[PDB]
Number of protein chains: 2
Amino acid sequence: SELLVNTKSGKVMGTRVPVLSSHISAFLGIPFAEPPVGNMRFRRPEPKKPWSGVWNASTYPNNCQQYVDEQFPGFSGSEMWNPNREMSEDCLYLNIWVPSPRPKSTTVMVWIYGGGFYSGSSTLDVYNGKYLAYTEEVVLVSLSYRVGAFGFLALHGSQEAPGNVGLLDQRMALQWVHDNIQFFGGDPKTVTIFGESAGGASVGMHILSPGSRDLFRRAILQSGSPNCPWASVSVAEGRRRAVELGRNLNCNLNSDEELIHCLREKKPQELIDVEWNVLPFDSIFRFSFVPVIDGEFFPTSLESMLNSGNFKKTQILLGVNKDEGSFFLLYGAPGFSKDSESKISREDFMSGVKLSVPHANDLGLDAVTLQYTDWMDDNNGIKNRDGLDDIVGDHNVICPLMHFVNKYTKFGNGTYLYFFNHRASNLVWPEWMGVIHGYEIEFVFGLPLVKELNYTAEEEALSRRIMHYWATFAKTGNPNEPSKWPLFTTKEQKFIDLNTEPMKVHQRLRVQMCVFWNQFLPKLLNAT
Amino acid sequence: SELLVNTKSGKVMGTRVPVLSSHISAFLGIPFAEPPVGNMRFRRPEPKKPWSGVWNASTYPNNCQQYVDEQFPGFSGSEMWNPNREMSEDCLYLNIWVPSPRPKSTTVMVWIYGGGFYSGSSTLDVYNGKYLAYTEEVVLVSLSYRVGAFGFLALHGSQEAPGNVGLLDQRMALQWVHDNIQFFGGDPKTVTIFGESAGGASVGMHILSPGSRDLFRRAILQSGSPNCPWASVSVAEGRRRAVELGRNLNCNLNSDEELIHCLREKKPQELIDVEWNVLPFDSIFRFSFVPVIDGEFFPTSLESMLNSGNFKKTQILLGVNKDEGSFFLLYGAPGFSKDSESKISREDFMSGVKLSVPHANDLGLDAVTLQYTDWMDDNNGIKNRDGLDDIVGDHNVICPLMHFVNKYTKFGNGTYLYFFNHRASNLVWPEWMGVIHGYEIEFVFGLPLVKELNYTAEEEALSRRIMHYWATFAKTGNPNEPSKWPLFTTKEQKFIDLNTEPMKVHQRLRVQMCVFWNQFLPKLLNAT
Ligand SMILES: O=c1ccc2c([nH]1)CCC[C@@H]2NCCCCCCCCCCN[C@H]1CCCc2[nH]c(=O)ccc21
Ligand SMILES: O=c1ccc2c([nH]1)CCC[C@@H]2NCCCCCCCCCCN[C@H]1CCCc2[nH]c(=O)ccc21
Ligand SMILES: *[C@@H]1O[C@H](CO)[C@@H](O)[C@H](O)[C@H]1NC(C)=O
Ligand SMILES: *[C@@H]1O[C@H](CO)[C@@H](O)[C@H](O)[C@H]1NC(C)=O
Ligand SMILES: *[C@@H]1O[C@H](CO)[C@@H](O)[C@H](O)[C@H]1NC(C)=O
Ligand SMILES: *[C@@H]1O[C@H](CO)[C@@H](O)[C@H](O)[C@H]1NC(C)=O
């Protein structure tokens, strides 16, 4: 039977799922690590012990313990990102969609979820991998990994909570795919890892980390890059945050051992309830527990690794959305609301820039404000709102990605860059938010091909084109089928817009603003 | 006889001069101070001793000792600014053009020349006051004053070379006009002082200086303002420069007395030959001997005087030209030449910004470069050349004038602002230089009304309109005859373009760039 597969960890039994009036096989909830519970909380993952008998992989697994968004109860725009299965620390599982009949050796794509390293589930309706696996005939895998304090609490020097264990969870899932996917019909020589936001940062992190490089072939980064300002902290900052988390739960703070033991006795929800209290600054687009530059998973600073070519050399496809910042301003800056056009006063603008660059002195805040203010019309609410939206997206997503892509391309074997700017016709979020962080995903997973979701015919066509670019790149290292998406080169820096109209090619994506964020501001903050 | 006038200093005999197929009276070379020669070099001027008999004022006086431009021998573009009479330290004279027949009490305009405080003559063909005096029926006066070391060498504390004596020369000429112009038919209650470049800065300086305020009624500033970065130095800098001038002429430097005595024994040309050697930095748009913030002519810093309203409250008319910087780049920055289009490499751009803001550290130079570079097309020679031209004009002329006009308007009694952007049809300078520093003067003096000069009919009409705006403002405090040039107000900040087409009104002249030069950069240079 097509639904029975034997792996090095044991036998697994999948389920047949309907898709676009056809069917494919799904193997849901396959364990790839021992449950990281009890004394294992905060520690590096352990490989799953093989089992005798048949593992029932007919149903989605639990989601890892995480913050649950309750801002708009019942609103699908926000709830579509919340765990849709029960939460449990026993959550290290992966899901596989396999074309029917079973391929012999086909392209594999592995999806890494990305809610700021503090949230995310492999089971969301928008991550249903059946449409992509079916339409492009690829073996689709979605993994999971611990988020928040459970995956990133870091007390460098301790082996009990060394940090980066969520990244090590991802790596273990990639090790399992490398070692077992051939049994499901996947080609272990041709695995593409892809992810959005923190998943896009994670993808870039495995490209950098020596210990992860050999587990995959190529990579896709969507609105996220390893060097993002919110994606990592120093070991000293990680340490202070863990100590502050301990302080919020009245823990003995005398030694690492005392702190960790205290933290291990708390119910999951007690850690999540105070997680946001440890940020060192009043801020937006900053998350408490994130990867640490530790000297092990990352041998040195991300910038010297990028500068010296210390990273996997292969092909990458990556890009950003037009309004990366809106989601974060809506949820965290004064003057923005879901049900209004959110025109911002000059005062809210200024308080928004302070929130957006928490690490800046007054001179730096003045430099951002001058850069994004139209002084001929400074009281324009729309320009203020939009300027703030660009500050957040440029600083947190676009310019760090552009810096990553120019550094990478100097040593890599092929780069394709995109700018996604299509506002979906059925978007439930307000107009002012534009092309939102995360909203290209539904096109990558082919949701527009399902009629009941109400997309237009041109949106279904856009989805088909993106899925085929992603799968063709995964299979060959080039999104084009031999209108051509041109290679991004050091010299010409070309990229394409991705939307419903004829493909346009442009050059130097947001160069003007990114010279400010990547070269001028850091110099300013460092000199002063 | 119309040509004989009796003054408090004695009788003066003028000459009849032809103008536009008519005639008017001219009283040229009337002395208003004792010659500042010998032991009087560097000292405050002394009032001219009255004379018995008749002063022959039929011919232009000598010009003060100054640097002579020899860059383009015989080229009229440059030579039109050079002294056209013999140079002499005996040069403190004024010229008067009087309508015929002699008015009883008409509006008076007094012109202050302005070659960077180191050059200028009241006798240039472009300053011939007969056209304006005749066409607008005003009594026109042009004064003179010592320039260079002779007028601005400053050794604060010494009474032998206290500094600002060139400004005191201007003041003495204004005192003489106040006391005697009624005899020539001028109204001492209605005197407008006007000047361009350093003359525009000087005008603003008499508006600020308590000791000059009561000598005139209203003021016109053309491409110059008192707070310009090149218009004044501290007493410590003035002192260092005088000491360095002494060092270049092998003077005993033991005391002020020794230095001054040494300097007084040098021929005029020996001082001028080394004048440029005392600048403290490699630079452009910086002059050696300029006014000093001394605690006397200027009671405190120009900025606190501007901020506190410590200045004459009256009406002012002022403005700038479109390409104020070109003259200075041509003469002093690498890559610019008179006979080529002067497209500038990225390298010459950068070396041009260093020259343009000599007082800036590397971070500030980076801030100017980022502000003026189109990073999508950074190797564009034309954009590089034009960006540099704007940096020079914005930093040296436009933004300081805008800062002056916003501070002044808060306390003044009426402000009219203009932007002159007409490229004359017969300009002999290259196209790349645009609307050059100083080239609105010929329109203010009505040169286009003389056919042999080859201007177009629309240029003659532009000239007539500017002369009538200037004279009507001088007479009433409003350029408009009761298409209206609107008042510049704190709130709306309106100004008009001055050129051959229908008047357009705009707001906030170069605000974007001036917030950078007036608010951000100074903060940056001060913090770091
Ligand atoms: O797999 C996943 C899971 C979720 C998501 C994606 N992917 C991709 C698309 C985006 C989505 N998550 C977007 C989610 C939108 C981001 C903001 C959620 C934080 C709310 C709780 C904290 N509230 C405040 C106080 C703390 C600081 C702070 N900081 C802020 O930036 C905003 C609010 C606040
Ligand atoms: O009454 C007057 C007299 C002259 C002028 C005007 N008005 C108004 C219109 C302009 C004209 N003067 C413009 C004149 C154009 C400005 C430059 C003349 C300086 C040349 C000598 C010094 N050569 C170099 C070395 C020293 C530093 C340095 N710095 C520089 O900014 C340029 C060159 C150099
Ligand atoms: C597989 O496990 C799920 C768990 O709820 C259950 O629905 C299904 O009956 C199981 N099938 C087998 C063969 O155990
Ligand atoms: C990638 O590598 C191959 C072989 O190593 C080389 O021939 C090719 O030119 C490279 N492609 C790019 C875009 O660098
Ligand atoms: C006036 O002085 C000038 C000086 O050159 C001379 O040309 C003219 O003859 C003089 N006239 C009288 C009346 O002295
Ligand atoms: C100027 O002053 C007069 C009288 O002192 C006043 O009535 C008038 O409004 C003022 N004009 C401006 C533009 O301030």
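In order, the residues displayed for chain A correspond to 25-506, 511-556 in Swiss-Prot numbering, which applies throughout.
Structure method, as recorded: X-ray crystallography, 2.2 Å.
Backbone N, Cα and C atoms are what each Cβ position is placed from, and that goes for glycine too.
Here the residue is the original one, but Swiss-Prot notes a mutagenesis experiment at this spot, A:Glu220 to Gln or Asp: Decrease in activity. Sequence-distant neighbours of A:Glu220 (mutagenesis position) (same chain, 6+ apart, CB under 8 A from its CB) are A:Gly138, A:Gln246, A:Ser247, A:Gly248, A:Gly462, A:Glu464, A:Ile465.
For the mutagenesis experiment A:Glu220 to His, the note given by Swiss-Prot reads: Loss of activity. Following the DSSP three-state reduction, the secondary structure of A:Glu220 (mutagenesis position) is strand.
Quoted from Swiss-Prot, the note attached to the mutagenesis of A:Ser221 to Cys states: Loss of activity. Other Cβ atoms within 10 Å of the Cβ of A:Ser221 (mutagenesis position) number 28 in total over all chains.
Where Swiss-Prot documents A:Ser221 to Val as a mutagenesis experiment, the accompanying text is: Loss of activity.
The active site, acyl-ester intermediate annotation in Swiss-Prot covers A:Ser221.
If you take the C-beta of A:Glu348 (active site, charge relay system) and look for same-chain residues 6 or more apart in sequence within under 8 angstroms, you find A:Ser247, A:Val416, A:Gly417, A:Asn420, A:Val421, A:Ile422, A:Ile460, A:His461. For A:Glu348 (among others), the entry in Swiss-Prot reads active site, charge relay system.
Per Swiss-Prot, mutagenesis A:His446 to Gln is noted as: Almost no loss of activity. Long-range Cβ neighbours of A:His446 (mutagenesis position) (same chain, at least 6 residues apart, Cβ-Cβ under 8 Å): A:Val459, A:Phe467, A:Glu483, A:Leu486, A:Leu526, A:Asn527, A:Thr528. In three-state terms derived from DSSP, A:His446 (mutagenesis position) belongs to neither a helical nor a strand segment and is classed as coil.
Feature annotation from Swiss-Prot assigns active site, charge relay system to A:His461 (among others). If you draw a 10 Å sphere around the CB of A:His461 (active site, charge relay system), it holds 26 other CB atoms from the protein chains shown.
Mapped onto three states, the DSSP output places A:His461 (active site, charge relay system) in coil.
Close to ligand 1, meaning a Cβ under 6 Å from one of its atoms, are these of the recorded positions A:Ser221, A:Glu348, A:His446: A:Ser221.
The recorded positions near ligand 3, defined by a Cβ under 6 Å from one of its atoms, do not include any of A:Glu220, A:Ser221, A:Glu348, A:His446, A:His461. In the deposited model, 4 residues between A:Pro506 and A:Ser511 are left unbuilt, and the Cα atoms of these two flanking residues are separated by 11 Å. The secondary structure of A:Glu348 (active site, charge relay system), as reduced to three states from DSSP, is coil rather than helix or strand.
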